[PDB]
Amino acid sequence: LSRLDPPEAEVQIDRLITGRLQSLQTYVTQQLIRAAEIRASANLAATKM
Amino acid sequence: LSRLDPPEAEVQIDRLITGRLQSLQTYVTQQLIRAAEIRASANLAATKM
Amino acid sequence: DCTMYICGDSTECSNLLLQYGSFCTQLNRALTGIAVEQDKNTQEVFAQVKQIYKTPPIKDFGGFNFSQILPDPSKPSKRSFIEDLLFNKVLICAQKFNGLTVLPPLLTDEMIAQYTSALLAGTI
Amino acid sequence: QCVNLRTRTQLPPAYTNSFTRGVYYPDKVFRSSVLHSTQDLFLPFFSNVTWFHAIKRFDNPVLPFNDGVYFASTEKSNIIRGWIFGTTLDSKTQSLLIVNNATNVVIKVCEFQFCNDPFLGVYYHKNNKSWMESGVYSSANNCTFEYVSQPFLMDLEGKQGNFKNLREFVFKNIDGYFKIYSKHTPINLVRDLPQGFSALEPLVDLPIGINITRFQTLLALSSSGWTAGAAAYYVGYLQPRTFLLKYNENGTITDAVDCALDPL
Amino acid sequence: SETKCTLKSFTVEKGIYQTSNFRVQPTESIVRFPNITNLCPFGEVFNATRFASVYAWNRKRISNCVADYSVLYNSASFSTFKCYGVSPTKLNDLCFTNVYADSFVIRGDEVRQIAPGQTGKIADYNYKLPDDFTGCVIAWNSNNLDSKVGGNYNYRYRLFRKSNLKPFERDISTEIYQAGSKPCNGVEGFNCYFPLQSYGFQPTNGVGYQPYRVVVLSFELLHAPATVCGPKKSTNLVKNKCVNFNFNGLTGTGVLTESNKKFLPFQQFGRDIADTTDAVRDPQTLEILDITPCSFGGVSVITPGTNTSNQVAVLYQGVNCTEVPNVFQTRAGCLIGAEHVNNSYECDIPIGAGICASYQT
Ligand SMILES: *[C@@H]1O[C@H](CO)[C@@H](O[C@@H]2O[C@H](CO)[C@@H](O)[C@H](O)[C@H]2NC(C)=O)[C@H](O)[C@H]1NC(C)=O
Ligand SMILES: *[C@@H]1O[C@H](CO)[C@@H](O)[C@H](O)[C@H]1NC(C)=O
Ligand SMILES: *[C@@H]1O[C@H](CO)[C@@H](O)[C@H](O)[C@H]1NC(C)=O
Ligand SMILES: *[C@@H]1O[C@H](CO)[C@@H](O)[C@H](O)[C@H]1NC(C)=O
Ligand SMILES: *[C@@H]1O[C@H](CO)[C@@H](O)[C@H](O)[C@H]1NC(C)=O
Ligand SMILES: *[C@@H]1O[C@H](CO)[C@@H](O)[C@H](O)[C@H]1NC(C)=O
Ligand SMILES: *[C@@H]1O[C@H](CO)[C@@H](O)[C@H](O)[C@H]1NC(C)=O
Ligand SMILES: *[C@@H]1O[C@H](CO)[C@@H](O)[C@H](O)[C@H]1NC(C)=O
Ligand SMILES: *[C@@H]1O[C@H](CO)[C@@H](O)[C@H](O)[C@H]1NC(C)=O
Ligand SMILES: *[C@@H]1O[C@H](CO)[C@@H](O)[C@H](O)[C@H]1NC(C)=O
Ligand SMILES: *[C@@H]1O[C@H](CO)[C@@H](O)[C@H](O)[C@H]1NC(C)=O
């Protein structure tokens, strides 16, 4: 931001934004799958109780 | 590599890398979901036994 | 949150992210649903009794010694010897410094200990 | 002014196991309790370091210089006083001199016309026998870099059989910046390198922009007939390797481990 | 209104809803740069009496001086000016590690070949740039001085080379190259040619063949403590205040304080745990500091159904009640708008940490 001019800075910023978006999406999907597994475990635990 | 100059071949290689990474990620996610299904089936089979 | 992890609190990055659609709402909705599901799981697992019961001071349980698992009175909390042993058996700021917050659980440990003690008292 | 010495004992070089020493700070930044992994030029763990003798017994060979060099000297009264670097060392390439005065170190990147065996001349005749400055080389026509800095004495006196002084230096050449790291230790040993671990403090990364491939040390030295303290130096060669380091809350590098050694 | 905006509806239902984050705004700026130093000799570099050839390009090192590129850019005495890693408008305030100046003379047609990642006569055999370049190329027409009717053919350049050279690899050898099976014997022979040739530079020559004085100003960053900067504006080192700061080009925002960290005499730019930049030592003065980003969090609105009332409560989670600007602090955060009571009821709106809200007379 402090090195480049405005019109050429967006070209660089787009790569970072796409990479971080992909990383966040992967993390969210992994968390969803793990949450489903924990949901199954919790249901089994409640039935056992 | 053998059709273009090295200073300007990075774009095509980058596009190829993005495509292959996307395909691999999709395959991994599908495998994870199907593995969760197989885990549910295996737990049911263990209970039945 | 997305705008802080993705963008370092700058106008240019936020205005660039604004044109990618409503991804942030989807991610936030998914995470909030996950947290609510965790709270529901805890409540469903433990909140199985209508009323909190109280074990009598008399320990004449036919010779069955229950001192190990019953709640410990001479302790700051009500956790038993086994419970405290398990608790003992089983950097944070850095993640929060980039917009990754860790919410506190709805039911604190003392409430779970009370629920467990009530369940044991009712069972015995 | 330089007399080719011949009072030398014909001793083949010895081999020693460079156990763990030779780890330096690769970055100027600070860490605390971090298991950071890095990939840079280092001295590989458990290598064959070459052992010489410098005291009759007089070993003054010229050694190749590639991928830096690790110079570890244990000595009494510090007979070693300087080093030379370059490719031709005959006033055909820019030559580096790091001769260390008892007052201060002088760094000369100049065109030097050395002798065939440029041993450091008699010390008690410089300005004593109506003489002058150096002359291990003939003339210094063109100087490209001149520098003066604090010296390295570190117990320049004494004659003992268990001298504590042991000085380590590592010299690296990247992007035309002659990087020098060094450290002194008071170890009560005789010959072997200690079964210990220590860091290395950077001194100065002065720019050179010169081509270096040869290396020879300088030790203070009538040419035939001398009385000098015991000294012994080891030369090791660096390689590009990956390590995993472990700092402490004080900031010192307290441990390090190799990554291309045995599978564990 | 915030809840209605974020939910895209005019009606809301009883519960707690997350809303936009909050963060403390900065107040002042700190631009402490290194100490006073002499002026850089850029004029000496460009106003040089003589310029060498491309195969013998000069190598000048610039460090430990004050530079002012505003005069360099604003002057009309430069034919073309192309920066490849920075922008001239905001170049002045940057701080550098070291600068390299390379000056020579090029034929007008081939100057375009000096750009990185190009193939040409003067981009394969004599001089080259890397694609990871950050410096700036400045060229100026000098037909009035260099060009001579009698023939100033001392400007020599490599026609061809055995193999292409790596970036920033000067070559001075004049060995006769062999372009055939026969060995190259003697000064001259079949397929044996002198690899150097002199241009044609006369004042009568037109554009394309006119000589041009060309200088390259490369520079390295993130290698050492800064040496070259511009305007200083040494302000202060205020502490415990949410401010902007710029120490050696490391722009940032947060609060500062004196730290007890053990820095060795060559230590700065802490990296305590994560990739984030930790405490740093300021220039012009040797005192260790610290950096901590300003207080922040995410608000939550706690409301009953809009069919019932319009009064709500606000929960600032993760922030102490002292530094927020019927306050009641809980483990979750600073809850305002509701009065704590000693009584205990069922949970209607789950607040957290064993606390729940409700709407009662
Ligand atoms: C039931 O078990 C408890 C636990 O072992 C017994 O209490 C112990 O008594 C011994 C006797 O000296 C003490 O050394 C231990 O410190 C006691 N343990 C605890 C946890 O207090 C108890 O005696 C047993 N019988 C009954 C009737 O309670
Ligand atoms: C050192 O050299 C000897 C013989 O040249 C060899 O036996 C030994 O394995 C070498 N040491 C190492 C660590 O390779
Ligand atoms: C440094 O050592 C050289 C070599 O003996 C000597 O000629 C010179 O006089 C010394 N410098 C001083 C200041 O004594
Ligand atoms: C010193 O430089 C001059 C001028 O560049 C040159 O003529 C002379 O040969 C050089 N001498 C040495 C020993 O480098
Ligand atoms: C240094 O000079 C020698 C002379 O033979 C040469 O082989 C070597 O490649 C040179 N090194 C560099 C880095 O140019
Ligand atoms: C290292 O740090 C610890 C705790 O921070 C302190 O007790 C100890 O004195 C320090 N030692 C040194 C040599 O700095
Ligand atoms: C060159 O010198 C003249 C006269 O001293 C001066 O006005 C001009 O600014 C200088 N320009 C450069 C590029 O050195
Ligand atoms: C520059 O150095 C002087 C002398 O050490 C010091 O007094 C001063 O505070 C420094 N900074 C300035 C002048 O901005
Ligand atoms: C308003 O509607 C809500 C529906 O959720 C209901 O709970 C509430 O009692 C209603 N209030 C009044 C005053 O009708
Ligand atoms: C919040 O402020 C109170 C008031 O002094 C203090 O006791 C408490 O430690 C503070 N909380 C944190 C996390 O610093
Ligand atoms: C009720 O709570 C308030 C605030 O937590 C406290 O000051 C007050 O003492 C409590 N009442 C009793 C009877 O303890």
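Residue numbering in chain E adheres to Swiss-Prot, whereby the residues present occupy positions 297-621, 641-676 in order.
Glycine residues also receive a Cβ, built from the backbone N, Cα and C atoms like all the rest.
Under its mutagenesis annotations, Swiss-Prot gives E:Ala475 to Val the following note: Increased resistance to neutralizing antibodies. Sequence-distant neighbours of E:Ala475 (mutagenesis position) (same chain, 6+ apart, CB under 8 A from its CB) are E:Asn487, E:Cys488, E:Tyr489.
Quoted from Swiss-Prot for the published mutagenesis E:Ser673 to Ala: No effect on O-glycosylation by host GALNT1. Counting only same-chain residues at least 6 apart in sequence, those with a Cβ under 8 Å from the Cβ of E:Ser673 (mutagenesis position) are E:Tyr660, E:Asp663, E:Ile664.
Long-range Cβ proximity for E:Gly339 (variant position), meaning a same-chain Cβ under 8 A and a gap of 6 or more residues, is found for none. DSSP assigns E:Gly339 (variant position) to a helix. Variant annotation in Swiss-Prot: E:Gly339 to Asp, described as In strain: Omicron/BA.1, Omicron/BA.2, Omicron/BA.2.12.1, Omicron/BA.4, Omicron/BA.5, Omicron/BQ.1.1; the structure shown retains the original residue.
Here Swiss-Prot notes a natural variant, E:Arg346 to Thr, with the remark: In strain: Omicron/BQ.1.1, Omicron/XBB.1.5, Omicron/EG.5.1. Neighbour count (other Cβ atoms within 10 Å of the Cβ, all protein chains): 9 for E:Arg346 (variant position). In the three-state DSSP scheme, E:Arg346 (variant position) falls into the coil class.
In this structure, E:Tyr453 (variant position) is part of a beta strand by DSSP. Residue environment of E:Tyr453 (variant position) contains 23 other Cβ atoms, counted within 10 Å of its Cβ in all protein chains. Among the natural variants in Swiss-Prot is E:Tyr453 to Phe, noted as: In strain: B.1.1.298.
Here the residue is the original one, while Swiss-Prot reports the natural variant E:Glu484 to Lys with the comment In strain: Beta/B.1.351, Eta/B.1.525, Theta/P.3, Iota/B.1.526, B.1.1.318, Gamma/P.1, Zeta/P.2 and Mu/B.1.621; May enhance affinity to human ACE2 receptor. For E:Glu484 (variant position), the same-chain residues 6+ apart in sequence whose C-beta sits under 8 angstroms from its C-beta are E:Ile472, E:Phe490.
Quoted from Swiss-Prot for the published natural variant E:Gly496 to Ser: In strain: Omicron/BA.1. With a cut-off of 8 Å between CB atoms and residues at least 6 apart in sequence, the same chain places E:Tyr449, E:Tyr505 near E:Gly496 (variant position), listed in sequence order.
In sequence order, E:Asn540, E:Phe541 make up the list of same-chain residues 6 or more apart from E:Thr547 (variant position) whose Cβ falls under 8 Å from its Cβ. One natural variant catalogued in Swiss-Prot, E:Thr547 to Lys, is accompanied by this note: In strain: Omicron/BA.1.
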(request) Pop the Cα-Cα gap between E:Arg346 (variant position) and E:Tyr453 (variant position) into the table, whole Å please. (result) 16
(message) Using a Cβ cut-off of under 8 Å to chain A, which of the variant positions E:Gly339, E:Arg346, E:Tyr453, E:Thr547 qualify?
(response) E:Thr547
